[PDB]
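Asks: Questions regarding the structure given below will be posed in turn.
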Amino acid sequence: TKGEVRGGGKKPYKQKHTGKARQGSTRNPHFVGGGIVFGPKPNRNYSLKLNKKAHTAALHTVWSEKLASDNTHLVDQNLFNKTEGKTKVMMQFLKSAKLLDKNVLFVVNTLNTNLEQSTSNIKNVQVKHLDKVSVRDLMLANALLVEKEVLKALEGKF
Amino acid sequence: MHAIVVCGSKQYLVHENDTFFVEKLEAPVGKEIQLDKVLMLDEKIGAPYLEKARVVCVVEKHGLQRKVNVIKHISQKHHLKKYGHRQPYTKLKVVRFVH
Amino acid sequence: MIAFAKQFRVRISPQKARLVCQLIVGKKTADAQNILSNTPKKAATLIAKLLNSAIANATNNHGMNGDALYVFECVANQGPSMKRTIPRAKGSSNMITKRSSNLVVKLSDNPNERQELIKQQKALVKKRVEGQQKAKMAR
Amino acid sequence: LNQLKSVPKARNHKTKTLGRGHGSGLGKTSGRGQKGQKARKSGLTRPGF
Amino acid sequence: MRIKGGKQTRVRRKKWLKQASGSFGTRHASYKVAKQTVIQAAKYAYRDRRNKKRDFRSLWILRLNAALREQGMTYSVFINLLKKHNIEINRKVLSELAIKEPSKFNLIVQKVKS
Amino acid sequence: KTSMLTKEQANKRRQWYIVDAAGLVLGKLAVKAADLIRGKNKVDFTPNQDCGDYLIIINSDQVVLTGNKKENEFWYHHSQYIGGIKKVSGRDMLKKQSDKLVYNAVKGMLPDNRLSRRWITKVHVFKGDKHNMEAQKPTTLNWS
Amino acid sequence: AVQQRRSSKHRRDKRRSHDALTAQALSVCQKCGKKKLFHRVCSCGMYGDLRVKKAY
RNA sequence: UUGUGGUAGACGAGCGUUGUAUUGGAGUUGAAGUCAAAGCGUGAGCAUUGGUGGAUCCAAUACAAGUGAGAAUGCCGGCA
RNA sequence: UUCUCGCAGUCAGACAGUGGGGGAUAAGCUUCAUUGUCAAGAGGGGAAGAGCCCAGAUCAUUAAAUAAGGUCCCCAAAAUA
RNA sequence: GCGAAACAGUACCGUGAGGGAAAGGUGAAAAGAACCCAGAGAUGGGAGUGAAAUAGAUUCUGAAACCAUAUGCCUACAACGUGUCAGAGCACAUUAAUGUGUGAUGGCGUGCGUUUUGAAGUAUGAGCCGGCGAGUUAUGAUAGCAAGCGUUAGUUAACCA
C-alpha cells in the first residue's frame with residue numbers, strides 16, 4: 001500500500017500562495033503508482049472450523065442419497081487384476097460399461113499399482129483412497145464403483 | 001347522429017366510424033362491449049344517462065402509452081427516487097350506438 | 001470521383017487554411033488556381049501545390065474530364081502537434097505548440113454526388129431494417 | 001444438492017457499504033451524522049472515558 | 001483480484017444522455033449539464049402534468065363564456081340550470097366541442113330556456 | 001383518460017372595423033376595445049394565433065375626462081437620460097397627442113408578448129376620418 | 001482586464017463572423033497568359049503593355 | 001382497513017461487475033469490445049439489428065471480492 | 001408512547017401569534033413557557049414572501065364538486081338592490 | 001505491476017545529501033509498397049504485393065471530449081438558467097408503432113453539491129471529456145439469524161499421518 005513504497009518525504013510544493021490542494025505526498029493512493037490501502041494480504045487464514053461429528057453426519061447423508069443413485073455397483077480387485085494398467089484394456093472396459101458420460105469414482109483400500117497406472121490421463125475420471133474423498137469429490141462423480149472391503153470401514157464410521 | 005359516451009369520468013363525442021383511445025378495459029380484443037352509460041345521442045337527454053341508450057363498441061387493440069419516467073427530487077436535500085410507467089389504454093371504435 | 005490527396009500534417013494555423021479554402025469554396029478548376037496563385041498567403045502556395053498534384057493524379061489515375069471539376073469539400077484537420085517551450089519571466093514558463101494541419105481537397109465533376117451519399121445511407125438503414133424484420137420472422 | 005443448484009435454506013444479512021450509492025444512504029452520510037467528532041477518523045473515546 | 005470497469009459506466013452514461021437531445025449548446029454532449037437538464041426537465045414535466053389541466057380548465061371556461069356571451073348571459077347563470085331544473089350532466093369541454101360543430105349547440109341553448 | 005382537443009389552426013382573418021370616439025369613459029371603452037382586438041369574445045379563441053380584427057378610431061378629440069384627472073394625473077416619459085423626465089397632462093395630450101395616449105393605455109392592457117405588438121398594429125387611431133381605409137371594407141359599430 | 005466568462009463555440013463563431021476575407025482585383029493581359037493583377041505587372045514581365053523587368 | 005412527503009438516522013428487498021467451482025451452449029458461414037437506431041423493462045437494466053472488426057466467451061447456481069464515480073482548490077492525458 | 005434488547009441522531013435552531021424579561025417595552029434583536037410552520041413538506045391566495053390563512057403530493061387522468069381567497073382587463077369567472 | 005516489460009536508477013533537476021517518470025503490439029512471411037505520374041523531394045494516389053492495404057509502418061481495435069463539411073427544418077423586433085407542455089407549419093419514412101425529425105407561436109419556467117436557523121443568489125467547487133480515485137483484514141467481545149450437537153453435552157487448541 002501507500003506506506004510500503006519508498007520515495008520522497010517532502011511536500012512537492014510550497015504550502016501557501018498556491019492554487020491547488022497543498023499535497024498528500026509524492027506517494028499517494030490517489031496518485032499514480034499504486035498504493036491502495038485495502039486488498040489481499042498474507043494475514044487472512046482463509047479457514048473455518050467445523051465439528052467432526054457434523055462432517056461424519058454430512059458424509060453419511062450424502063452416502064445415503066448416493067447409494068440410492070443406482071450407479072453404485074460393486075467392484076473387486078479381481079477386475080483390477082488381469083490387466084497391466086495400460087489404458088487400452090481400461091478404455092475398452094470403461095466403454096463397455098457406459099462410463100464415458102460418468103465421472104465415476106473407484107473407492108479402494110489398497111490402491112493397487114495397476115489401477116493407479118490406469119485412468120491417469122482422463123480428466124473426466126478420478127480415483128483416490130477410501131478415506132481421502134470429500135463431499136464435492138463424491139457428488140461430482142455422478143457414479144461410483146464400490147468395493148466390498150470399504151463397507152466395513154464406512155459402517156464403522158457411520 | 002352523435003353520442004356523448006362516458007368512460008370512467010371522461011366524456012367523448014362520437015359519430016359513425018370513429019376510432020378513439022380510452023382507459024384499459026376488460027373483454028379483450030375481438031369482443032363487442034355494450035355500454036349503457038351514454039347521453040346526448042339525438043336531441044334526447046336523460047338526467048343521469050339517456051334512457052335505454054346502448055352504445056356498442058369493438059376493440060381494435062390494447063396498447064401502452066410511452067413510458068413516462070417521473071422523478072422526485074428537491075435540490076440540496078439528497079433524494080432522487082426514480083420510477084417509470086407505461087399507461088395501458090384501449091384503442092377501439094363504435095359501430096352503431098343505437099338508441 | 002474524389003481525386004483527393006492528403007497532405008499529412010503541415011505546420012500552419014488551421015483557421016488560415018479554412019479561410020483560404022472558403023475563398024476557394026464552390027469555385028471550379030478554371031477560376032480557382034488563378035486566384036489562388038497570386039494571393040499573398042503561404043498556405044495558398046501550400047494548397048496550390050497539392051491541388052496541382054491532385055489534378056495530375058485525377059488526369060492520370062482516373063482519366064476524368066478534368067475541365068468541370070470543382071471543390072466538393074474543404075477540410076482543416078488538426079494533426080498531432082509538437083510541444084515546445086520558451087522561458088517566461090519570474091520563473092513561470094509556458095509550453096508553446098506549433099499547430100499542424102492535415103489538408104485534403106475533394107474534386108467533384110458534377111452538380112451531384114452529395115445526395116448519392118444520402119442514397120447510400122438510405123440503403124444502409126434499409127438493409128438494417130430488413131435484417132431486423134427478417135429476424136422477426138424467426139421470432 | 002448439486003453445484004448447478006447448491007443452495008442452503010437461508011443465510012444472508014444486510015451489509016453496510018458506507019461509501020456506495022444512495023439506496024440506503026450509505027454514502028457521504030456514512031450513517032454517522034454530518035460534521036461530527038465521531039464522523040472524523042477514529043472518532044471515539046477510551047472505553048472508560 | 002483487481003477490477004476496472006468501464007463498459008458499464010460507459011453504457012450508463014450513454015443511456016442517461018440518450019433521453020434528451022436537440023439542445024442549444026453542447027449541453028447535450030456532456031454528462032454533468034446533460035444530467036442536470038434531464039432532472040430539471042423531469043421536474044418541469046411533473047409540474048406541467050397538472051399545470052396543463054389547470055390551463056385546459058381555464059381554456060374551456062373562457063370558450064364557453066364567449067359562446068354564452070353570444071347567447072347573452074353570464075357563465076354562472078347557465079350552470080345553475082343543470083342540476084335541479086333542466087338536468088344536464090354534460091361537461092365543459094364537450095360544450096365547447098359542440099361549438100366547433102355549429103347548429104348543434106343551438107339545440108342546447110334552446111333547451112336551457114323555459 | 002383524455003378527450004383529444006380540437007382547435008383551429010392556420011386560419012387568419014381580421015375584419016376591418018370603425019369606431020367613432022366620443023365622451024365615453026376611456027378605461028371602460030378601452031378594455032372592451034382591447035378584448036375585441038385580441039378576440040376575447042370569439043367562441044374559437046386561439047392563444048397562439050389570436051385571430052382578432054382590425055379597428056379604426058375616428059375623432060378621438062371628442063373624448064372627455066371625468067373628475068380633476070385633466071389636471072390631477074399626468075403622464076411622464078423618460079427616454080434614456082437623467083433630466084429627460086418630461087411630464088404632460090391629459091389636456092396637453094388634447095393639444096398634441098390624444099391618440100398616442102389610448103395607444104399606450106391599450107398596449108398596457110395587452111400583456112407584453114411578441115404577438116401583442118402584432119395585435120396593437122391592428123389598431124388605427126385617428127383624430128379625424130381622412131384615410132383610404134374605405135377600400136378595406138370596414139365595419140362601423142359602437143362600444144367595441 | 002482578463003477574461004471573466006468563457007466564450008462558447010456559438011460565441012466564438014459570432015465573434016468570427018467578420019472573418020470573411022474580401023476578394024482581389026484582376027486584369028486581362030493581351031500578350032501573356034493567366035489573368036494578371038490589376039494595377040500590377042504580369043508574370044511575363046509586361047505591365048502597361050510594357051516589359052521593363054528581367055526574368056521573373 | 002390504513003394507505004405509499006421525507007433529510008439525519010433504522011429496517012427490508014435487489015440489480016450490476018471480476019474471477020473461481022463444477023453443471024449446458026455458441027462460435028472466422030463471425031463471438032467480444034465499438035458507435036446509431038422510430039423497442040422492452042416498477043428501478044438500478046435487458047436487449048435486436050446495421051455497419052468497424054477479426055477471437056474467444058455466454059446462459060443458470062453458489063463461492064470470495066482492490067466491485068458500482070459528478071464533487072474531495074482528487075491524480076494522468078488530451079482537448080477547449 | 002408499557003418492559004428488555006440492537007441502533008443512531010442532535011445539544012448552533014429559526015420565525016408569526018399568545019404572556020413576558022432585558023432593551024428604549026425600538027429593532028428580520030436577544031431570553032423563556034404555548035400553538036403553528038420550515039428544516040424533513042410539494043400546493044393555492046396574499047404581486048413577487050422559509051414563517052401568514054387555506055392545506056398534507058402513491059402513478060396516469062385535454063373529468064367533476066369544493067377550502068382560503070377572488071369574478072373590468074392584464075390573469076379565471078358577478079351581477080342585482 | 002519490483003520505482004525500473006525500452007539502452008532504468010536511465011533522461012532530467014541541483015554544486016550535494018536526494019528526487020525521479022512516461023512511452024508493448026504491421027502482417028501468417030516485409031513479402032515495408034517493382035513501376036507510373038505531379039511536386040525539388042518528402043509526399044499523394046494509383047499499380048503491384050498481399051485473404052484483405054477504412055490491415056501501408058501516425059502501424060490490433062480507434063470511445064467521449066474537441067475541430068470542419070454537408071440532407072433537411074428554423075432563425076435579422078429580440079428580454080431569455082435556453083428547456084417542458086401544447087401547437088399549426090415544414091421534411092419525411094420506422095426495433096408497425098396514438099411513425100420519426102425541426103419547431104411560427106402560446107402557457108409555464110431564479111442551475112447541480114457543500115454546509116448552514118434558513119443558500120435562486122454577489123459563500124464556495126467544478127473549462128470539458130475519458131480513465132483512476134478513498135469503510136477491508138488479524139485477534140477479541142457484544143447483539144441478532146441459522147444449523148449441528150445435546151443436559152456429567154461438546155468443541156478440540158498447538159500439534160501428528
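Recorded method is electron microscopy, 6.3 Å.
Each residue, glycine too, has its Cβ placed from N, Cα and C.
Annotations for this protein, taken from Swiss-Prot, read as follows:
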VARIANT   C:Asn112 to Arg  After 37 telithromycin passages; confers resistance to various antibiotics in combination with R114T, a 23S rRNA mutation and protein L4 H70L; requires 2 nucleotide substitutions
VARIANT   C:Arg114 to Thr  After 20 and 32 telithromycin passages; confers resistance to various antibiotics in combination with a 23S rRNA mutation with and without protein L4 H70L
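Mind running through what each feature is packed against?
Replies: Proximity of C:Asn112 (variant position) to non-local residues of its own chain (separation of 6 or more, Cβ distance below 8 Å) is seen for none. In the three-state DSSP scheme, C:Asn112 (variant position) falls into the coil class.
In this view, C:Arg114 (variant position) is surrounded by 11 other Cβ atoms within 10 Å of its Cβ, with every protein chain counted.
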